[PDB]
Structure formats: structure tokens, C-alpha cells
Amino acid sequence: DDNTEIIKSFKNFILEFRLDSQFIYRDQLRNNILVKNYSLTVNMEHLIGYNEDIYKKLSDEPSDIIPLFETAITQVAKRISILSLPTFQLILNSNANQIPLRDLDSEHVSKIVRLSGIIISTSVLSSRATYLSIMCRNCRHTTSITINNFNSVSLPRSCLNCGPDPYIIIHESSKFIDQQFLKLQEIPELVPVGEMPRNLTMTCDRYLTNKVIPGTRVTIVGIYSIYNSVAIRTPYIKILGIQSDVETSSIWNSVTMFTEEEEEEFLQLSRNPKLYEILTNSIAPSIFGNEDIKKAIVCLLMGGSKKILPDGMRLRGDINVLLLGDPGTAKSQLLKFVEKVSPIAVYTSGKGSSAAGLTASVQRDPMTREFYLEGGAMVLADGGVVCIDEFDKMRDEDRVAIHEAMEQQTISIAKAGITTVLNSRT
Amino acid sequence: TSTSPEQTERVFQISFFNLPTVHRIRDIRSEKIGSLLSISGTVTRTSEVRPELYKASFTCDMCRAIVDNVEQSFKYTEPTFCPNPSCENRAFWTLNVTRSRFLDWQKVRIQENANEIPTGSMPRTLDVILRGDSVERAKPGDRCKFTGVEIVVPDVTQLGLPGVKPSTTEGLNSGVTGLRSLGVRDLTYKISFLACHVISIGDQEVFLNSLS
Amino acid sequence: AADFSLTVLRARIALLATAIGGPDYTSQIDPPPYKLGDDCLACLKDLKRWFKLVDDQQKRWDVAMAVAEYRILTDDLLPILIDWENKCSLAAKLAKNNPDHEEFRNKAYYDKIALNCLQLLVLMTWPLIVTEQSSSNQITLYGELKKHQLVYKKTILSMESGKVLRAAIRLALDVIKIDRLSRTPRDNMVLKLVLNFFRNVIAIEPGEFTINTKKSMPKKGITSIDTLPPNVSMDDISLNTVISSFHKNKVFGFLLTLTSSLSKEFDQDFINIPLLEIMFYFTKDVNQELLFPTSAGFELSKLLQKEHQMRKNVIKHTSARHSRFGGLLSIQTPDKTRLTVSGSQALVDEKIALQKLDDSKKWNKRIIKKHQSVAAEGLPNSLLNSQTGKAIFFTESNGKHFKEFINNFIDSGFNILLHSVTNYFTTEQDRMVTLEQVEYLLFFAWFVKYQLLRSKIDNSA
Amino acid sequence: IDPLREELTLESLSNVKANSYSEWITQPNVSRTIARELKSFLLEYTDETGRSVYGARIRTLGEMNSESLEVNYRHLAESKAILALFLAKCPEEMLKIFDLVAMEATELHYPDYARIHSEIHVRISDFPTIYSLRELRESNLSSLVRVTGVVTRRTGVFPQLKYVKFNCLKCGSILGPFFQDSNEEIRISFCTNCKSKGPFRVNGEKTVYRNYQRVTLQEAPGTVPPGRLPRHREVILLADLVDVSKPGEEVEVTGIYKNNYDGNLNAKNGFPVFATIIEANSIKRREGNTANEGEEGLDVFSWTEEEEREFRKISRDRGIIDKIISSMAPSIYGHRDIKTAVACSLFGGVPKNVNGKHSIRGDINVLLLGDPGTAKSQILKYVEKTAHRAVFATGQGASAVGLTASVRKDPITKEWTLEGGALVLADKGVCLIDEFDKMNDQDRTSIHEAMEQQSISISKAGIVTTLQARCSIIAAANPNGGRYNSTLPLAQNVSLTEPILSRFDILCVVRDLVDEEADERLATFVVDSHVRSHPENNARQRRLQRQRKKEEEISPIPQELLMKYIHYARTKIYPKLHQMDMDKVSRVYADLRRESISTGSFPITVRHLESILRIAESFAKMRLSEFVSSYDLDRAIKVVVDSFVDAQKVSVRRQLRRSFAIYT
DNA sequence: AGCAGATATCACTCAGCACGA
DNA sequence: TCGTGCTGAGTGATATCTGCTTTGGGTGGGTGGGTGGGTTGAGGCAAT
Ligand SMILES: Nc1ncnc2c1ncn2[C@@H]1O[C@H](COP(=O)(O)OP(=O)(O)OP(=O)(O)O)[C@@H](O)[C@H]1O
Ligand SMILES: Nc1ncnc2c1ncn2[C@@H]1O[C@H](COP(=O)(O)OP(=O)(O)O)[C@@H](O)[C@H]1O
Ligand SMILES: [Mg+2]
Ligand SMILES: [Mg+2]
Ligand SMILES: [Zn+2]
Ligand SMILES: [Zn+2]
Ligand SMILES: [Zn+2]
């Protein structure tokens, strides 16, 4: 009844929106379908402009309204692509005020919120159920279930005599999707007085997976929901859209993501006869002098080229710089600026560091009783720069662990039955 | 100032002392269970003070009837029969804390003195329970002389507890069975001590008043 | 509807209770003296009107439960009566000092308040009887009201060492102060009220434990049969406490005076039956042998020896070794068939073997017992249902006082009381209810047997 | 007249006619009377000044969009003794009625406040009786208690169901919502309609959630008997109370002592023993506030509007800075150079972030290098008392990770976790390190990053994180050999290295010299102070008046008012520099560098120019001024130049003082 | 598979009356 | 006042069906506990 009307309203919004003479979402959906990208990104300002009632309905009960929007998108896609296709995904963009991660409480339960933080951990992709094929043990009755991933579903308790829970899933006829778990910490500047940073559990589906790497600031739009692991519920965030300032896709792939307008801006800048002076002046504008150190930092950021010989020998292509000087030289400020400007960077204190901190650590899983390897500053800062302040303060033991990382750009671990050679190109 | 509505009957406690004989922890036997005797030992550990249910009061779920003065054994106890002729409720009760009575409770762990210990032997240990005013009268490390009654403590787990799933000697410690409660289970016993007396062997105007 | 009306009833009675009066904390004298409210007499009259128009005419008992909930009795009526009695005692002392000296104002109003308080006390303390025709509300509130009555009796016997008994005695003596011919029906009604108050105070006792029988009893079974309130023990309501209070407040003297001048200076029609009921409730649970027996140590030693002999006889059935020793016996029947028994006593003895064989059997033949609840007929607990040997444990002083009281009554007015009761009852035999028949017969039997025993013990009486 | 709407009077309310306090309070008429009396108390209560305290409190509550009205227990006790007794004996229902009557006094001022916060909580501030976790017994059950302890363990904030809705498995009927106790679970056994033994699936169309948190309160080391194991209790923090107490802090907890049935407890002990908890009503941060226990209120550093007006009036005075300096440690005779530095450190500077790329520290560090008996530890103790957040540490008593942050394995989750330290606890506060020179090298070196970057970096056991440490450090040290040698340079008198010395903004060298006049004056002042503090030398009002009279002798400003003033200035004032003599500061810096070129001299770097600017900002802040004036800059220049001159040797001190006479 | 709780359908005891002795 | 059924509904009782849960291991959790078991390896910390 009402669901059909909501779906019709969403379909009309998709098929009728236009700001000048291009149907933005219709054309976007067609283009996405062309390249086998079953999704659609919707700007919430446009939804508010088209009809405020639709936005009110979406905001009131997101977990119950979003699936209807996905169904409408799927129907419109079928109309536009097939001449008489899994369920499409809805990705939202908004400009609402960002709520501090610590300000999330009971008042924000089951609502769309926007917040920013730092990703500290990502999980291995799991498998969720969308279309389940089931059969009854006794009478062998074939049945199907369609499941949406939004949680306010189970196998029928009663067959359609058969005992409780008589249905068994047939796997070869079912369809699954991808799922991932992320841990989001709060920005250091936003932490309250004398408090440890807070962690938040988050989940992403399908096309929002494999979008972020640990240690990168991101902005998240999602639903502040709760799940029962007796009078309490564990909070979590259902991601609806990820916005980051670092092109992670272009970093972990040889593929490079840059708009044509970008590529041509970076060529024009490179054509500048004196780009070297511009970049030298662009580093630590608030620090006087130290021109040579600024040039060295520019060279370190740019880095060299790495060659792999036919015999297998590999030549390093990263540049390391040491600053030994008197107090008040502004070395720490330069290190902080380098950490801020580099696409990937980790700022660490020698004093407050360890051998296992800076390479990788053997960690036992509490449940499985199995040993895994976590990563340290030189694995988290792979492909970037590691700013080791207070280098002199570092213990010998700790220090000695850095040699292979610096030169061979690898980490060798032989502990608790784990024999592996990690990659640390920093 | 005002009338106090809560004035319950006093819970008198009788404390004995000056027993002719003082026993050691190694001298405790099962023939003296339920007898008044004194023991001496060194306090090892002291638990915190807890409220212990003494005389419970319950209200009927159905008809709101009230059942009072339900004596409690080592386990939690509830009524079985509603006092209302009309009411059929048997096994549906809710505890009422307002009308219930609680007592102070503390667990003290003691071990035999070093001089009494046979050479090259592990010290022997015993559990002493203090109630009422005798609470927090023994501190760890002290050498105390307790006077009280030797008791035997069952396995309350076996007996059946609300919301609790039930469950040296190489399996030779087999308990007693045959009880209705213990349909297929067995009951084991533990020797403890209930002490009623504790003796620890080991501004101008206020001061003047104290002196004789 | 019903629940809302119950809430309104409770609220209105609570307002009445708060409006009756309370202690005056302004005065520095401690303990504070009770102060009467502006409309104390009106409040008592309204409470009596509520009792008449709701409790009885509508066949319910919600008013009594509401009154008990807000402690109207233990906090208002008993202090009022005690204070009035103390004022009268002070006036008597002043008169002794100087007969013309007086320290009373509004004496009529105080007497009116005291009389209304005594009437309400009798109303609240009247025996509770459940019949077959009793409404559902009456049936459902039986146990709670009995518990409240127990609390009332304990408070009456304890507070101020029971001075309300002295207040009632003074009220009765006020009627006694006027001649028999000058005695108006109101005075006789007051006398009957006082006697009924005493009878009710003696009569009250714990009720029965009523259990629904719809369903066969569970695997858990009966836990305990306890009807006592939370903060009331059997020591507070026992006949020992009643004897102590009566001796302290000289109730026995008043009763003896009434029963000695019976049918001579009084109208017997009003007084004969209340006296008979009072004495029956006095002596219904008392065995006469106990009254004619440190000696406690000697008896304790004898009982310990008896238990020792019983334990010695029990010992032959116990095995010296532990249970798991595991001795197996085979016993041969007259025909060549062997039966198996377990236990050392089985091997060492044959009678024990056959007893164990018998005992081991699982099948039981059904035994049906015809049990009649005494509360069904409205009778109180007495010798008829009390288990044989149930002994009322008196203290030495209380036992002496009770024996002296009974002896004085038997030597003073038992003859006249029996004659008057027999005349009145044979004149009105058919109207007898079961309670009156049982009461008369038990009183006659008890007193005759006690006199027989005392005559045997003592050659004088 | 409807009987349910009739009400009694106060004297009649005192007379109890029920079997228990809860039954008396729950009665309709009694509840109405209690609510009316509480409303009257809130509306009509007046202090010595004569203005409605709670009217202003409600105004402030509405202004700040808060949901907690603080009520002082003493005020209620004096105004309405019976209501205070009821609150003490039956906290639950009394607090419910008090909460209701508070949203009708708030709503009186702000009619539409219900659209901001649905409910308002009442918090009791000063309960007369204080208990220890050892002293708790069964007689305190279901009654308000006040206990102190250490927050050993903490949980994350969880949403808890305010109301629980049940539906029959079989029948399908949905039972009405039920109140969720904070203590233990609510279950339905007997169905009103269905009458089914079977359980109910728990479902609800719409549920209202509540903030929930639990902490492990432990006896503080100070209060526990020496050498005995501490006792602990579990404290439950409901909505608006969460995150107020942080692990490792010392707090006073006002709450309800409650007990519940625990099966495992019974099982383990073998006796019918009930578990116990505390339902927090109010929390007071006792950390570093041992000497401030004589005040009232949940927060002694908070201020009212009238106190803000008084602060403004005080600030408008010309000689405010001199009075503030004189009020620092009034019991210490002289050392007007150690008091000025302490005041500057307490007020602090303004941190700056230029274009989001450059971060500049805005805190002032002070070091006291002096003789054994020159009143340094007492100064540190006074700073600890006055500062809003302070931490005290000793030389060898402090480890390299006891300061800063440390890594442990979590007992519950069996995973590596991060703990705070001295520095962390002193965020936006002060860290005091007595016996600085006796510190281990390793220990000492720890604070290097923290003292300038205002951040802590940890890379241990797979934990890669950066914390915030915006704490100022004031340290006391003894010169090498136990006594300063004024002939040798400063560097030879101490074992500290150049970086640590440079990180200190102000250096105060204290010398003990024999002088007849100085000795006479110091002895006279010490004797007078000792006589003044002799214990023998309304009742509460009389005590306060005599204390004020004693204080007036040695301090021009009340100490509590001084702490409130410092907190207000730090929180609400951020001075800026717009007009200033560039050439003067540049020349001063150049001259300082030229004179410091000498070997063994006190190090000079850009850090000290920034310290001059910071001290100017602090001096401007001392007057609650929004802009730094030329006088403040001149005073800061004089302070720094005087410290530098005093740090020199005897032989060249005269020449240095003559050269720098222009600036000072 | 075994165990504990429960439903419901299975008999048996005291109850009492008609005939005659 | 014995003997022999016929009536009988009450008061049982015992022969008979309806729902957990378990082992131990994270394919039940950490608002069931760590004194009911698991448990050897790595890691960080303080006293040394
Ligand atoms: N040339 C400069 N321009 C601007 N600011 C400077 C310059 N030199 C030093 N500073 C300031 O001096 C202070 C020195 O602190 P910083 O932590 O940067 O020093 P550092 O060289 O790392 O020394 P250390 O070895 O003592 O840690 C910083 O506030 C920095 O802003
Ligand atoms: N200038 C002073 N004014 C008042 N009292 C002082 C002064 N200097 C020292 N004292 C007294 O002498 C003692 C000095 O001890 P303390 O300062 O704690 O030692 P340290 O200086 O090594 O920390 C204090 O108790 C203090 O009362
Ligand atoms: Mg540095
Ligand atoms: Mg010192
Ligand atoms: Zn089926
Ligand atoms: Zn019932
Ligand atoms: Zn139902």
C-alpha cells in the first residue's frame, strides 16, 4: 500500500529531476549500468529541492525507507537498460553539520548522521545472504527468501508433521554479497580533555568495500543503529557513503584516478619554468630559512625510481633524511609538516616506540587461540614517509630493527610459527 | 520530630567464650558437627561484607497475596502454595525487598599456626563465617581464637538455583544421592565454621572521662 | 469501577486517619503527648458509619483492610484511651489529696470519645467467621484480616504494658457506680461491650493455612504453614502474655467481682453469656493436669536419658563401616529360592533382613482421611482438634496467678454461673447454634474436671 | 471535592501513618503535598544575599541546554527538614517527585523547554555523611550514601531501553511498555489476558533509549589502611552522568545503595548473599582537590553570574596584576619572582594555529633551581591546590611511561590497550615534578615531546596513536652539590642538558644568604604565620567569618575567589596582539642571544622570544583584557631579562645588569 | 539420547440405598 | 444388624506425551565468571 506509493515517488524523482536540460540521475544511472556499476549516488540537497516530503520520509525511518529507494532504482534501471541485474545500491551525499564522534548517543539512534574520523582497522571481506534457497527436511518443500541488509530475518520456524526449524539452506542456488567491518577513531584535535580516543564499529556493503586503508582520515554518512550481541545494545554505524581526501584506489593499484581536468592542471603546473622554487617555498611557510632542508624534504617526498634487475636484485628508490641539530632549529615542526603534507605518513616518537611497535607484532586472537600479525608504523606507512622524532632517544634494541626496513624495504618475521616477509617501502 | 514507621524486632545474637578446650584445624573431625567448640588459627584472607537474606517476604503474582517469614536455607527459597483459597498459583513468586530482612555476612579464611604445623607439611585451611556484630573483627595476618559451631555446607548448585545451571581426589569423592531434588545428580559436602565470638590473640575532657 | 472505588475508599479512610489526630511535637516534653484533633468525635462517628454502611450491609471487608493499612488503631485509639485513663488516674490521686480538687474540663466530651473508641475497638476485634454463603471478597481477605487482628492483639497486650485494659475496666466501673435499678439499658450495653472486648482479646489466635485443591500437589510439596505477620511471634500472642497483662492490670479482680455478685446486684441477662464465653476462651486450650505437677534441670536430665535410650536402641540398625562398604546377603526361603538384601545388619541378623525386605517395597495402599476444617463451622481451636499432649508452657508466676484466679472463681460463682446459663439455655434450646452448644459443654466439662483434680490433690477444697 | 485531589499540611505530613516510608510517599495526597512543598522550596528559597538561588540556577540551566539541576542538601535540610529526611531515607520516589517539580520550575522560566530536553534530573551536592566502601553495611540499603574512591575500570557508553514492550508468542497480544530498572532485568511471567506459562518475544514499535555506563569504584590509596587490600563497588551511571568520571581519577559518588539476587554469588559462597551496587546521583571530581574539601557544590571551580560580575569589577581595577601576584602563596614571605612566574604559568598563554599548518605552544613552563630550604615544595603544593587540574609527582617516583601513556593487556578483552599518565591527567592543567634533578635520565627524557609539541606519540604492540598533552610543567630542582655556587655559570651548577633547559620558559634561581635584616623579617613572618595557623586560635557563618578575617591579613583576594577567577580567565579569555613595538622585542632578543653566546650560559633560542610573547599574553589575560597592551609586553620583557641577568655569574652580573638597564 | 515437567485418561475408596433376614 | 449388588462422583495415580541442552570451543557470548577448564608465545613493564 504505502510502500508502493513510496516506490512510485522515488521513481518519479529519478525520472523527472533536471536543473537545466540534463536529467542528472537518469543519465548517471545509464552510465553506471554501462560499465557494470550497479549503484547510484544521490545528493540530498537535490532530494530536498524536488520534494521536502520525500526527504522527511527518508530521514524519519531510514532503515525502512532506503530499501524501497533501492527497489525503485532497480526498477528504473531495468526500464532504462533492458528492452522488453541485481538490486542496486544507494549511496548518499550530504552537507549537514558533522557530529563529533563522542557526541553520538541515545538521541541519535536510528538516524542519518555525518561524522569524520581516522580508520585504524579493516576486516577481511565476509559473505552476506541476499537470495536464499531453502528446503524442508521432511516433505522437501522448495522455498525462497529475499533479504535486505538493513536491520531494524530468519529461517521459518514452521514448515509450509515437521519439527521446529525444519528448513535447510541450499547453497548452490543462493546469491551472496560482500561485507566488511571497519574501526573508526576520532580525530586527535576533537578529543575532549584528558580522554582516550574512542573507537566505533562500522560496516559497508558491496561497492563501499575496499575503499579505505588504515590510517587515513575519512568522512562517513550512515545510520547510527544498534545490535544485540540483556538491557543493552552495542552501537554501530551502517555506512551509506565514504568521502576521503586520499585516492586509495590509485595508491594500491597501478591504475590511477585523475579527472581530465586534473591531469591537465598538473601538466600546466609541471610546465612552469620554476616549479622547484614554488615547491621549496610551499613547504613550512611559517619557518624562516632552512632552504636546503626544504629542498631535501621535497626530494624525499618526490622520491626516486626503483629498478628490478633481470637476476632478481632490487634497488631501493626511497630517500631518507636525518636532522642532527641544536634545540630551537624547528626540526620537529618540519617533521609535523611533512607528516601533514605527504599522502601517507605516520608521526612517531623514538622514545615512545618499540621494536614490535615499528615493524609488526605477533598477536594471539582471544577466541580462536591462533597467532596473527598486526602492523606497525612501517607497515601502516607503506608507500609513504615515517617521521621518527627524537631519534636519539630510541633504545639500541628498538633501533636495530629498522635497518632491513630502511635498506631492503622488507620485514622478516619468524615468531610463533609464522614465517613471512612483509613489504615496507617507506 | 516525626514518627518512624519502620521498627522491626531485634535480632539477638548469643556469643559464648571461655571454652575449656581449644582445638586445632587439624583436629577437626566430623563427629563434632553441630557442636559448640573453639579453634585457633592464623587469618589468611578476608572477604567483603555482604547482605545475607534471613527472613524473606514474597507477593503472589496472580492475586497479589503476601507470604511472610520464609526461613532461608543455604540456598534461595521460595513459597509453593498460595494462602488464597481461590488462587491456584504455586510456582510464580516475586521477592519483596522492602519487607525482607538482611544480615551482615563475611567469609574468613584461616590456616593452622606454623608452630602447630607438622614439619614439611602444607598448612591446613578452613572457612569461617561471621554474622552481625562479629563482622570485620578479624584481619589478615592475625592469630585469632574463634568460638562457634562446626557446620557442613552443601553444594547449593546441585540443589537447584534459579538461573544457575548445576555444574586432590581422583574422582573418589562421590556424593550422596536419592533425593527428589537430586533426580540424577549427587550431593557433596564441605566442612565450615560458624563463629559467634572472635578474640585476636595477636579532647582533654574525652580522655579524662575514659580514665577511672 | 471496583478498583477505582477501592482507591477512593482507601484515600478517604486515609484522610480520616490523618484527621483524627496525632502527637504534638511542639511541646518540649518527651515522650510527646497525644493531642486530639478538632473533630475527633466526629471522625470516630464517621468511621463507625463507614463500618456500618460498607462492611456489613454490602457484605465486604475492604473497610477493615483500609483501616489496618493506615494504622488507625495502634496510633490513634490506643493512645487516646491510655491518655484518658492516665488523666482519670491523676484526677483520682488529686481527689485523694483533696476531694474538692478537680483537674478536668469537657469531661463529658472526653468520656464520649473514650466510649466511641472502645466501641470501634470492639468492632475491629470482633471474631471473624467464614461461612458457605460468604461473598468472594469476604473469602479472599480472611487471612490478611486475621494477621491484622494478631497485630492488634499484640499491640493491645504490649503497649504501655496494656493500660487500655485498665481503661476498659474504668469504663465498666463507671456503669458499676450506679445502682441496678438506676441502671439504664445503655449502661448494660456498655457492660456487655466491655465483656465482649475482653472476650475478643482472649479469643484471637492464628488462622489456618488454606490451599486450593484443584490441582494435585506438586513435586515440590508444602514448604511451611505460617500465618504469623512479619514482626509478630507466638510469644507475643500466647496465653502467657494474656495472663501477665491481666494480672498486671487487675482484670482478674474485676472479672471475679462481676462473677461473685452475679444475679444479685446485676442484671444477669446481659452478663451471664459474656462471662461464660470469656471463661471458655480462657480455659479451652489449658490441660488441667499441668496445673498440678531446679526441677527444670531434673526434667531435662530425665528427657536426655530417655533420648539416650532411644538412640541406643536405634544404634543396632546402623552399620559400623561406611555406606559404600558393600556387603551383599542371600536369604533362603523355605522353598529353595534366594532373595538378595544389602547391609551389614542384614548379614548379622534375620529380623533386620525381613524388615528391610518389607521396607524396600514401593507399592503403598491408599489411605483416605476424612478431615473437616474447624474454621468451616466457625469454631475456634480447642481441645477437640488440638493434638494430644499439646501443653501450654506457663511460667511459675503466671501459672500461680492463673490457678489462684480459677480457684477463686470456682469457690465464688461457678455454681451461680452454671445455674443461670442452664436456665437461660434450656429456656431457649432450639435457638442454639453449634458454637454455643460446644462452648457450654466444654466449659462445664473443664471446670468439673479441674475441681475433681484439685479435690484429689487438696483435701480442703 | 474529589478525595484524590485533597492535600494535607506540613505538620500532618510529618506524622506518618503507613507501614513504611515508601508507602507513605506513594500515597496520592502525600505525593501532592510533597510536590507542592518542593515547588515552594525551589521558588521561595533565599540566601544571605536575598536573591533566589535556584531561580538563577534554573536560568543558567536553560541557557546552557543542560538537563541537570543541582540542589544543595543543606539548603533543603534547613528549609524543609521533613523533606530532607524523606530524601535521605527513600531516595527513589523522592527523587522522582523532585525531578517532576523541577521541569515545572524550569518550564516556568522557559515555557517550551520540553522541546529541548524531555526530563530534568535533580542532583544532590553535599550529603552531610560520608562513608567508606568498608563502612557500608546492610542498614544503608535503599538509602542515599556518599562514598569516595578511585575509578579503576570503565565501560563504553551503551544505549539502554527506557521502556520494554512484550508480546505473547502464542496469543500475539502486545503487553504495554514497562519501566526498565537500571539494576536488573524486567520479565513478565503471568500474562494478564492470555494467561500463558510460555515466554514473550520482546518487541516494540518505538522505544526510547537512555545513556548507560558502569564503573568499578575502588578505595582510594590515601583512605585505605596501610598494607590492607582495597574494597570496591560497581557504580552505575545513567544518562547525563556518563563520561564525567575518567579512569584513574578520585571522585565522590552520591547514590542509592541497592541490592539484587545473584545466582553465581550464591553458588560460589554457598549462602543466600545478594550483590550490591550504587546508582550514581551525582559525581564530584576529588582528584587533586584534597585541600579544597572545605567548600560546597559539585564543582568548586564553577561560577555564577554574580560571581562573573564580581570578577569583571575586580579586573577593572588598575592594580589587579599586583594583587594577583601578592595572593600567590600568601604564607610564603618573599620570593616575588617565584610568585610572578607561578601566576604566569597558572594563567598561561594562548595557543595558535597559523593557517592550520603551524602549531605554536601556548603554555608556560617554570623551573625552580634553589637552596634546600627556600620554600619550593610548598609553592608546588599551592599550585596543585589552585590549579583546576593538577598532578603531583616526585623524582624517582615517576617512570618514563607513568608520565605520558602506557600499554597494557585488557583483562576482559585480552587485547592491547592504552592508558593515560601524569601528563594526560594534567591536560589543560599543570604537572608538578618535585625533585627534578633526582629523576632518572630515561624518565626525564620522556617529557621532551610533551613539553613542546603538546602531544604524546605511542608506537607499541601495534598501537599507533597520538594523544593530546596540553599541560604546563612546573619543576623544583636542587643544584649540583646541594647548594648553588654563584661563582660558576648556570650550566655547571646543574646537570640538565641544553634541550630540557631551553624548553623551560622561566628560570627562578633561589639563593640562601645570611643577612641580619632579611633573617629578622623572614623569622618574624614565619612566627606570625605559625601563630596564625594554630588550631586553637550561625556556627557555620561564624566559622566562615573568622576564616575570612584570618585570610584578609595575608592575602588581598579570597583564595576561592582567586581559583574561580583563574578558571574563568583561562576558559573565557583569549587575548590577541595587534599593536606592539616590533623593534623593541627584536632588539631584546638579539641582545639576549649576543650575551648568551658565552660558554656555559643559559640557552637562548626562538623558544624564548615565543615565551616573551606568551608571558605578555598571560599578563593581558590576568586583567580579563581581550587585547595585549604595551604595559603587559614591557612587564614580560622585564621578567625574562631579569631572569636571564640573575642566571649569570657574580663577576659579569654587574656588567649585564648595566647593559640591560634600558629594558628593565 | 536422556531427563524433568506436565496433561489427561485410567481405576479405586468410601459412600448410601433397596431387599430379606 | 450381614450380604449383594447398583450408583457415583470424588480423590486420587500411574501410565502416558512435550521441550530443553548437553559436548566443550569460539559455527552461544564478555551486562554468566577467572577459584569450573583451556595455556604456550609474544609483548610491555618495574625492580634490579
Ligand atoms: N626559523 C623559525 N621560524 C619559525 N619558528 C621557528 C623557527 N625556529 C624555531 N622556531 C620555533 O621554535 C620552537 C622550537 O620547537 P621545535 O620543537 O620546533 O624545535 P626542534 O628544532 O625540534 O628542537 P628540539 O631538539 O629541542 O626538540 C617552535 O615553536 C618553532 O616554531
Ligand atoms: N620564604 C619562606 N616563608 C615562609 N616559610 C618558609 C620560607 N622558606 C621556608 N619556609 C618554611 O620552611 C620549610 C621548607 O621546606 P620545603 O620548602 O618543603 O623544602 P624544599 O625547599 O626542599 O622543598 C617549609 O615548611 C616552610 O614553612
Ligand atoms: Mg623536537
Ligand atoms: Mg623540596
Ligand atoms: Zn515440512
Ligand atoms: Zn495467589
Ligand atoms: Zn497474552
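In order, the residues displayed for chain D correspond to 174-710, 739-865 in Swiss-Prot numbering, which applies throughout.
Determined by electron microscopy, 3.3 Å, according to the entry header.
Placement of Cβ uses the backbone N, Cα and C atoms for every residue, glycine included.
Feature annotations, reproduced from Swiss-Prot:
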- D:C367 to Y, F, S or H: Loss of activity (MUTAGEN)
- D:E392 to K: In allele MCM2-1 (VARIANT)
- D:493-700: domain 'MCM' (DOMAIN)
- D:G543, D:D544, D:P545, D:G546, D:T547, D:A548, D:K549, D:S550: ATP binding site (BINDING)
- D:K549 to A: Reduces MCM2-7 complex helicase activity. Abolishes MCM2-7 complex helicase activity; when associated with MCM5 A-422. Reduces MCM2-7 complex helicase activity; when associated with MCM3 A-415 (MUTAGEN)
- D:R676 to A: Loss of MCM2-7 complex helicase activity (MUTAGEN)
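Distribution of Swiss-Prot features across the structure.
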residue	record	Cβ neighbours (10 Å)
D:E392	variant position	22
D:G543	ATP binding site	22
D:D544	ATP binding site	17
D:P545	ATP binding site	11
D:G546	ATP binding site	8
D:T547	ATP binding site	21
D:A548	ATP binding site	21
D:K549	mutagenesis position	25
D:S550	ATP binding site	15
D:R676	mutagenesis position	23
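Separation of the C-alpha atoms of D:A548 (ATP binding site) and D:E392 (variant position): 32 Å, rounded to the nearest whole number. For the recorded positions D:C367, D:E392, D:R676, a Cα-Cα cutoff of 10 angstroms around D:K549 (mutagenesis position) retains nothing.
Those same-chain residues not listed among D:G543, D:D544, D:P545, D:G546, D:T547, D:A548, D:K549, D:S550 yet with C-beta within 8 angstroms of the centroid of the ATP site C-beta atoms are D:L541, D:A649, D:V683, D:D685. Listed in sequence order, D:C341, D:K343, D:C344, D:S346 are the same-chain residues at least 6 apart in sequence whose CB falls under 8 Å from the CB of D:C367 (mutagenesis position). D:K549, D:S550 are the recorded positions among D:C367, D:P545, D:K549, D:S550 whose C-beta comes within less than 6 Å of an atom of ligand 4, given in sequence order. Between the CA atoms of D:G546 (ATP binding site) and D:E392 (variant position) there is a gap of 35 Å, rounded to the nearest whole number. Secondary structure at D:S550 (ATP binding site), taken from DSSP and collapsed to helix, strand or coil, is helix. Reduced to three states, the DSSP call for D:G543 (ATP binding site) is strand. Here the C-alpha separation of D:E392 (variant position) and D:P545 (ATP binding site) works out to 35 Å. In this structure, the CA atom of D:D544 (ATP binding site) is 22 Å away from the CA atom of D:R676 (mutagenesis position). Nearest by CA distance to D:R676 (mutagenesis position), out of the binding-site residues D:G543, D:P545, D:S550, is D:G543. In the three-state DSSP reading, D:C367 (mutagenesis position) counts as coil.
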